[PDB]
Amino acid sequence: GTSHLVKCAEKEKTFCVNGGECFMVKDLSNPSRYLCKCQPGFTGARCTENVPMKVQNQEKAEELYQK
């Protein structure tokens, strides 16, 4: 952390699914903010969808979510 946060764990990442980077603080003003960072390889919301990247990449048309 090198700061103050402490990040949840493998037994507390429930706010989200897998990987993600769940976070909880200790004393401040309104700690307990469970939020997860979807690490490179996750998306959707709480990382419940292993970014199945299947659309244009090197400049081109589109199809998936991107209209």
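Swiss-Prot numbering applies to chain A: residues 175-241, in that order.
In case you wondered, yes, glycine gets a Cβ from its N, Cα and C as well.
Taking H, G and I as helix, E and B as strand and the rest as coil, DSSP gives the domain 'EGF-like' (178-222) the counts 3 helix, 5 strand, 37 coil. Residues or ranges marked as domain 'EGF-like' by Swiss-Prot: 178-222.
Swiss-Prot gives this note for the published mutagenesis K181 to E: Defective in integrin-binding and in inducing ERBB3 phosphorylation; when associated with or without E-185 or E-187. No effect on ERBB3-binding, defective in integrin-binding and in ternary complex formation with ERBB3 and integrins, and defective in inducing NRG1-ERBB signaling; when associated with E-185 and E-187.
Swiss-Prot gives this note for the published mutagenesis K185 to E: Defective in integrin-binding and in inducing ERBB3 phosphorylation; when associated with or without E-181 or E-187. No effect on ERBB3-binding, defective in integrin-binding and in ternary complex formation with ERBB3 and integrins, and defective in inducing NRG1-ERBB signaling; when associated with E-181 and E-187. Sequence-distant neighbours of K185 (mutagenesis position) (same chain, 6+ residues apart, CB-CB distance under 8 A): none.
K187 to E appears in Swiss-Prot as a mutagenesis experiment; the accompanying note says: Defective in integrin-binding and in inducing ERBB3 phosphorylation; when associated with or without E-181 or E-185. No effect on ERBB3-binding, defective in integrin-binding and in ternary complex formation with ERBB3 and integrins, and defective in inducing NRG1-ERBB signaling; when associated with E-181 and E-185. Around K187 (mutagenesis position), the C-beta neighbours below 8 angstroms that are at least 6 residues distant in the chain are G194, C196, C210.
Listed in sequence order, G175, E195, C196, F197, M198 are the same-chain residues six or more apart from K181 (mutagenesis position) with CB atoms under 8 A from its CB.
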